[PDB]
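Reading through the structure tokens given below for one structure.
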Amino acid sequence: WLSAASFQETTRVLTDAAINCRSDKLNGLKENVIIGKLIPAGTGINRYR
Amino acid sequence: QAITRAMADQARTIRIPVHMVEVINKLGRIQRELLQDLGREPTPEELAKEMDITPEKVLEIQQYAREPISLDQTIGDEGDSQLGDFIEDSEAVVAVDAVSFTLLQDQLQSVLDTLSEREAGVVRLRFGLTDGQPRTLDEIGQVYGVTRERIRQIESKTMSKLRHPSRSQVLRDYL
Amino acid sequence: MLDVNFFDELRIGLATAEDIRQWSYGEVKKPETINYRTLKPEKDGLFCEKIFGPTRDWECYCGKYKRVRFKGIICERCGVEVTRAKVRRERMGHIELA
Amino acid sequence: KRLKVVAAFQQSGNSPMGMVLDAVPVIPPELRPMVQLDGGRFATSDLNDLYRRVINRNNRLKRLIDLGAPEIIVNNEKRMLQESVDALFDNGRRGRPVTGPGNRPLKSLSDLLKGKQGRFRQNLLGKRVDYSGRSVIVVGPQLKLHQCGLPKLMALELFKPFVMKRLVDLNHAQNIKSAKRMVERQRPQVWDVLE
Amino acid sequence: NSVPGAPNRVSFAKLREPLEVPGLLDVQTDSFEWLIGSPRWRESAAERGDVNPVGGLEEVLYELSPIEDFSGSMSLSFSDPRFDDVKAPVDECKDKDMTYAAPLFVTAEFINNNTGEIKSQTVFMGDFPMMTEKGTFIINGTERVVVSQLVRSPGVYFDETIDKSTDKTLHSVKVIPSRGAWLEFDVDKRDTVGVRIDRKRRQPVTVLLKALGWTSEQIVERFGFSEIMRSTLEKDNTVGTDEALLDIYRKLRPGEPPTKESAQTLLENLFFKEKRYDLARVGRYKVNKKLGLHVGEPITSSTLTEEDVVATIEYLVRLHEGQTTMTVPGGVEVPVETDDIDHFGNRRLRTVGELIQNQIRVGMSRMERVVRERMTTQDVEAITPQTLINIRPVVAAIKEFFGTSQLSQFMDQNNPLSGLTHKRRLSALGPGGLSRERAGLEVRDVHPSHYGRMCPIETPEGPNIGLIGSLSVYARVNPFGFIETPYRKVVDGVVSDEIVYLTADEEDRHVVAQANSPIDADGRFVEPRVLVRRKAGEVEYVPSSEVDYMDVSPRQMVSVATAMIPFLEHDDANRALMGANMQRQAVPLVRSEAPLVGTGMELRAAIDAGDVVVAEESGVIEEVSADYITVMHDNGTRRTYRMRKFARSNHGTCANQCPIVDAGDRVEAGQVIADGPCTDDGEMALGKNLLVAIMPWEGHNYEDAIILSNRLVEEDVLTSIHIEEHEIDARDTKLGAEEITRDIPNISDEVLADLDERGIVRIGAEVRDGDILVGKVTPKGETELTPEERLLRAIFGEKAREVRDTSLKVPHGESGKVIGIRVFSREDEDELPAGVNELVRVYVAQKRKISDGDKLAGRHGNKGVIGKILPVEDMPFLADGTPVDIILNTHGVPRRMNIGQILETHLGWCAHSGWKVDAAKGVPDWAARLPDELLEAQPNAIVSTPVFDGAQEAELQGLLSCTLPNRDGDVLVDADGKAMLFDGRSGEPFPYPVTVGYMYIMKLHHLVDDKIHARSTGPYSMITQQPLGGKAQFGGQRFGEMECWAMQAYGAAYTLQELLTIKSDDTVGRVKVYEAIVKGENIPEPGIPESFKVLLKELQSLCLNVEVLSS
Ligand SMILES: [Zn+2]
């Protein structure tokens, strides 16, 4: 839900995000970007890390 | 009456008592009438007469008449930025001070330790730097078992030998 | 909630009254922000120092404790916890509805 | 349709009580700062204003109820409380936006999140960075592929701490602060060391 | 010519002018005159519509009078809108930051209608701002410009659309009055009418006509043949005049109980009352012409009536029925033609006068509100005109208009053009205007109805392409404000000198012809088939005697700045836009060479700009001086002219006005007294005239990079003075007051060297970046004295120095000499606001000798920053041994349809060397219709070329034949055009001849001294710890999402974590990295940042619990 809500219709999608207790994986690319965590690409995967 | 009190004491972003807003409204009335009554904006040196109050009070009244503004209103000709975008957090760490504050605190150890350790400890509590309480010389007598006048003597023994530029040359860069 | 950046799963969900009043550090009941003379938050004003914590760093409403040596102490007159001014960013409040 | 919600709540440990509200959060005041400009002039975020309206609404609703009033006025006040909370969560959803001074709409929580101005697309997806700069460009034919020209002053104020230290341990400035003033005054020594 | 001081600028003109070029300030002048009651306007209005010579002032006064009370026993009425003399002259108000203005007065009439009393009280209205001769209003001293606006002339605009279900063509109408609520009549997907009033879709015309007091009778007397409405009256499903009234009420005033009269009178109060639905006066006239209702009558009753709407409904239906002439029963006929908008016949022009009188209308609307408020609560006979009138709403209304209303914007001033052409601007945006996102594609287009009215080329190239417009040259302002353009009219093949002003709708019943035809001067066209414009704007061939209108003359459809580009007809309309817009951005140099090749409008366009001092009255020049010039009039008195030197421009430049006159020469009414920043001999001169060779020089003029002759830099031929002011404002405080003296805390010696004791620099102090300019020393405040500094003040012996020096240091990248100081003070007993005891304006100038990165540009859009400038050593030379002025890249020319600047290049070569087209035995074939005295020219000469009627290609071919040199025997450009060059580096010849000739160039206001910003770490945002934006504030650079995309596409995760974490938002790490590279150590592991945590606070603050599980 975080990725989509960070894409479009910020409120509308956030509604059902709240309804559906959708725990975000905190693993997605754009997720990592927002949360300040290293992204899972290029030099960010644990193999290279 | 209810509307008056409610507006006076609840319609202000910053609530102001009835008396102060009352004089403020009286000003907005008498000055605004005096503008027409004068062919000109009535001057404050004149407006202070009609209320029979000193001009400084009039200006305080006026400076409380001005209201807070909104931080998000557009400022650009088109809508692309808000006012809040130009505001600085006063509580920002210069981050040169912080590193330089550590350097101050460390030059402090390097200078105190190069001085005698009795004196270093004396000042560490006299100014109460490592603690929260600077001390007087009769508290030091217990911790250091000597007469307070002897710490009066030691304070100068610290400062004057410090007042040799050798300590001062390396510390005067810290300002 | 301590957030040392060791994060695995971000959860979003509705909040109940027992959550909102659980997060708050009191209930705000007076629509005031600033003292036009003292330029301070009022008792349970919208910026109430007691509720959201102190502004003056390690200095309570009456400044009963103006030194970091007192840290965390809640003043016995105002109750403003003696701590960092960062909490006014960290803490939050609530209003109860009639 | 109604399935997608009723089942979602059935499975989830979520009570549709929360979809109606009786307590409201209050965002930390600094995030809605009541800040003073240089010389007394202040500035609010207008969220404090919405809180003011809701607070006064609830306060007068209590005053009526604590006293006990004719019903219809209480019905009006209750609707007003509905409206004020509506604005607080979402200005301009039902009916007109709640415009404030000089006929402009205000800002609500739901606004802080939307579009190229909401946090997502304005302050988390893209943000402003230190140790940076900008200048016009010119052709760099005398360069090689990896090489890029650089306005020396721009490089200085980019590489400020680096040059600070480097001449500090060359003692051209005793401590870092002396070096900061050195660079500020732009003494010759800062330039070779910049190289 | 036709100018008392112009030099001979010979041209190739083909025809003569039935009228000369108008005063180019006639956009603000006439508007404001009509606003006032000017004697000029008094006579002009009493002769061109004298049914009502009435300025916005008198007009609004009458629409407002007489205010009554709720009952009608007591009333107030107005008269005599009277003015007074201004409060101080132009510079004086600007000097001491005052709004140039004059007082206003009015004579009231306190009429107690009950019994009768009068008070003809001459009520002071305030100090109404006034207009300067240049049309520029001074606000608080600041100069501001009120731009003209385009708007929709109110009324009914019938439209057509498709249903895309049965592909039926449906018709509707927008009933559009100024200050009106919507009422929408249409024919729906079905054949019924949608009569949705104020956006509420039910109740077709049965609720509409019956509610007027009607039943189906009068309706069917009109709708038996109107099948679109026969079903409506057949789908009535209800009966009653008051029934239809309540149906309106049920659909226009629902939510509140009805009653048999509430709607019955409401439907009168809505459109048949004049307090909620009032299309403008010119709107009433526009409809009078549209439907033909009124054909000989003056305008009144902006409140809607009944006759109009029946004609409206029948026009809509007979359009849905596809008729050709709807004639509402009882008047003249009109044709069935859809109501366009973008055709200027419906787009009026709200000028300054309309805007100001409307703001005054609303101001006195609220003033009437207050009059009634104090007419009741105050006792009867205890009330006087003064007490009834609150003039605050009046003065507020204007000031809130003037201040912070984008129709009253800053006056832009970095050159005389940006002063002038900023006026005569026809904007599309604003109140009543359409916002950019709402401003769709079509409206941006160049409508055929722009010919002669709006400049079709000079438009902004930003997001306002096509929105913001500029006047033409010959245009006119209508009393109504509809655009008017003068044209000749060909009657029976007699193109008359008659200067007939028309607007767009005055063409659709006419035909405008070709502008340059083989007209024999008999008024006929030689060829029958002439390229004319037909009524619909169609441009085709029509016989000679059939078209009815011919244009006035060339350069009529063009603006002024566009009229300074020789060979516009050889230049791409695209690039022409760039050149015109850049001509507004030139910087004030110190010579302002006139173009050897320009246009005849420059001489006219400069004096009209006011930036050229003129001899307003003839008589002898008494004396010439750099500070003044006295023109001794032939009659006793003289005229002393006090000049304006080093007066900073609105964009930080000079307004230098140099004299070009003689101590005794007779000066005429309309002749120069001083050239301005970018003028010479009274014609615009923004740059210099330079020989060319567009050979690409070793990849330093590559891709819009430019290389110049360094002589021009050492000569400073292209160099600009840059004035600037730093404002230093010391105010009243509880700390005290910021005493500006040379009492500096902790100041060295070399830094006071060029400073005077009184708290500023020495006036004429050479200063630099960071240089302390003004010591605005303040008290510091409270703080814990660090023990180290305590020991220091105990060890070496310096003072606490508890004063916060908030002095001015020249911020990044500024320098130059100091001009002086403009200081106002409270002890000076001035009008400083409540607290500011010292207002200081220190002025620093620098003549920025050019450098790479500074934007230059020609007159044909060719532009760019200087890549490099080497000394004259490696400059190829002609067969005259001459290194050339300017070297450019060729590759921009082929791909940009811009050989036009080369055309001017070569003709300027001819104009610099002179020529003698040999009429040895007969005028040469080109030379024959090539006008006279163009066969003659001597070196170092000046000429012009009209945009469309200029020096044709063949003519120029004839200008190459005799290529008589300047000094040596050297004909370098052959008859066909090219020349030969020898490299100045090699001394070795190029394989092919090299081009040369004379180009006009100028310096643009986009300096690399202005557009650099650097930051290691400055301050940070309020809410987030993020940096701020701006070059003024130390600010910080923005890294957007669209950068994040490529940023990950590189796979460089760690750098992105750097960007968003510590390079933006981690405090402690920011200090850590400071610790890292103050310890000379590699920058260690990234921290976790604040705005991310501020992100969390934002999110947690959202009435939704959120906790990220570690596990
Ligand atoms: Zn306390």
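Chain E is numbered as in Swiss-Prot; shown residues: 30-1140, in order.
According to its header, this structure was worked out by electron microscopy, 3.7 Å.
Cβ atoms are placed via backbone N, Cα and C, with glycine included.
For the natural variant E:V423 to A, Swiss-Prot gives this note: In strain: vr1; rifampicin-resistant. The structure shown keeps the original residue. A sphere of 10 angstroms centred on the C-beta of E:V423 (variant position) encloses 22 other C-beta atoms.
Among the natural variants in Swiss-Prot, E:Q438 to L has the note: In strain: vr4; rifampicin-resistant. The residue drawn here is the original one. Under DSSP, E:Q438 (variant position) is assigned to a strand (E or B) in the three-state scheme.
DSSP gives E:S456 (variant position) a strand state. A 10 Å cutoff on Cβ-Cβ distances gives E:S456 (variant position) a total of 19 other Cβ atoms nearby, all chains included. In Swiss-Prot, the entry for natural variant E:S456 to W states: In strain: vr10; rifampicin-resistant. The structure shown retains the original residue.
Listed in Swiss-Prot as a natural variant, E:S456 to L is described as follows: In strain: vr11 and RJ37; rifampicin-resistant.
Cβ-based neighbour count (10 Å, all protein chains) for E:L458 (variant position) stands at 21. Looking at Swiss-Prot, the entry for natural variant E:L458 to P says: In strain: vr12 and SP22; rifampicin-resistant.
Looking at E:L458 (variant position) and E:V423 (variant position), their Cα atoms lie 25 Å from each other. The Cβ of E:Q438 (variant position) has 15 neighbouring Cβ atoms from other residues within 10 Å, across all protein chains displayed. Secondary structure at E:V423 (variant position), as computed by DSSP, is helix.
You'll find the Cα of E:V423 (variant position) roughly 26 Å from the Cα of E:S456 (variant position). Distance from the CA of E:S456 (variant position) to the CA of E:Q438 (variant position) is 12 Å.
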